[PDB]
Amino acid sequence: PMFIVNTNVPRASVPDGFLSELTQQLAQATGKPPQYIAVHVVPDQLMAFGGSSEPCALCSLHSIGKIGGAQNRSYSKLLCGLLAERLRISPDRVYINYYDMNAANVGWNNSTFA
Amino acid sequence: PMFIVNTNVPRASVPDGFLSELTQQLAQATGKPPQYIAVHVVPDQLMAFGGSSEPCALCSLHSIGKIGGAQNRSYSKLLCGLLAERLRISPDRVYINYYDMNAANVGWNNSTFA
Amino acid sequence: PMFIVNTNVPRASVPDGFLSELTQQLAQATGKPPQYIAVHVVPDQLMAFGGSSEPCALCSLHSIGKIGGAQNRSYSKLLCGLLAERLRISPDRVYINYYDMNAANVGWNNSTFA
Ligand SMILES: O=C(O)c1cc(-c2cn[nH]c2)ccc1Oc1ccccc1
Ligand SMILES: O=C(O)c1cc(-c2cn[nH]c2)ccc1Oc1ccccc1
């Protein structure tokens, strides 16, 4: 999968090791090999949630297959938990958008998937 | 609703309270509870529109329902106007990608909206 | 179309005129009018690909209508070729997500397309 986090929480508060932990945990959760997992964190952002500048996060999980009701709930729980634990962002100020990418619509290594 | 603005307009040009303004106008325009309205502004971007460096913006508005023909026309007029008045970006150098997210694909507060 | 590059390659490693080259090349590959081609490059990002933080890119290319595997493979090679040659990014560490936007869900110039 591809996972992206945008947040108003500053650079300093992003623990070293956090990108690795997202890669590890996302492999463990999705049933996907970690070699192709991409993770992206953007701190120091001018954003708001409900109008308020209290810590928040706008996130994105792109996957080729394996997206739906029950799975997206378990990923939400895992990643909210991780953002709360590591960046002190409350779960109710996190949004995670899930996308099921069709294989031909994902470019990689001078071509596309499958 | 989630609204994101990326622009080559510098940090200094974004007026104080712009995020709240976007949150008020989006709450009106969509009829949605204000607590669910997220906004994000990214200034100083290395962007071009038509190959030119002139002020421009690339935006997106994600929502669970309330996305379609007339609504999007109206959102575009509202939002381009706000970007013209506040950021001094000509409407013809603005894109806003609209997305109608299914409830099961939007994570929040340790779960999804399903 | 709209092309967006996010990378951990620094600001300085991005050559001058790279946005015009991307605009040039996208116009000649796709046949689309250059005036509506939007490009966005975001250097110095905190990201990892396959657990590792060697130079990488997570990209997107949005078009109105008409997406297929033949075109996407050609765009992938073209775009991967430009990132190798100019940004020193190995093609096996580049994702490009393709999207077929409906005309009505792309806001522009106070209205939407078609
Ligand atoms: O988890 C995925 O399905 C997966 C998803 C993506 C992706 C990048 N942007 N949008 C989607 C890339 C590689 C993947 O992993 C693969 C690993 C091996 C073979 C095929 C895909
Ligand atoms: O190349 C495209 O398909 C195209 C894509 C977009 C777009 C913006 N955000 N997401 C997609 C806008 C105009 C386009 O070009 C057009 C040219 C003429 C008429 C309509 C669209």
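The residue numbers of chain C are those assigned by Swiss-Prot, with the residues present covering 2-115 sequentially.
Header entry for method reads X-ray crystallography, 2.3 Å.
For all residues, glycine too, the Cβ spot is worked out from N, Cα and C.
Per Swiss-Prot, active site, proton acceptor is recorded for C:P2. C:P2 (active site, proton acceptor) is surrounded by 21 other CB atoms, counting those within 10 A of its CB over all protein chains shown.
Residues or ranges marked as substrate binding site by Swiss-Prot on the basis of experimental evidence: C:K33, C:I65, C:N98. Taking a C-beta cut-off of under 8 angstroms and a sequence separation of 6 or more, C:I65 (substrate binding site) has the following same-chain neighbours: C:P2, C:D101, C:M102, C:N103, C:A104, C:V107, C:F114, C:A115.
Residue environment of C:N111 (mutagenesis position) contains 17 other Cβ atoms, counted within 10 Å of its Cβ in all protein chains. The mutagenesis experiment C:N111 to C is recorded by Swiss-Prot, whose note states: Causes formation of interchain disulfide bonds with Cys-81 from another subunit.
Taking a Cβ distance under 6 Å to any atom of ligand 2 as the criterion, the recorded positions C:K33, C:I65, C:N111 reduce to C:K33, C:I65. The record assigns C:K33, C:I65, C:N98 to the substrate site; their largest pairwise CA distance measures 19 Å. When Cβ atoms from all protein chains are considered, those within 10 Å of C:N98 (substrate binding site) total 17, not counting its own. Highlighted here would be the recorded positions (C:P2, C:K33, C:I65, C:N111) whose C-beta falls below 6 Å from ligand 1, but none qualifies. Each residue contributes its Cα atom, and for C:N111 (mutagenesis position) and C:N98 (substrate binding site) those atoms are 27 Å apart. Non-local neighbourhood of C:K33 (substrate binding site): C:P2, C:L27, C:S64, each in the same chain, at least six residues away, with C-beta under 8 Å from its C-beta. For chain B, the nearby recorded positions by a Cβ gap under 8 A, listed in sequence order, are C:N111, drawn from C:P2, C:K33, C:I65, C:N98, C:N111.
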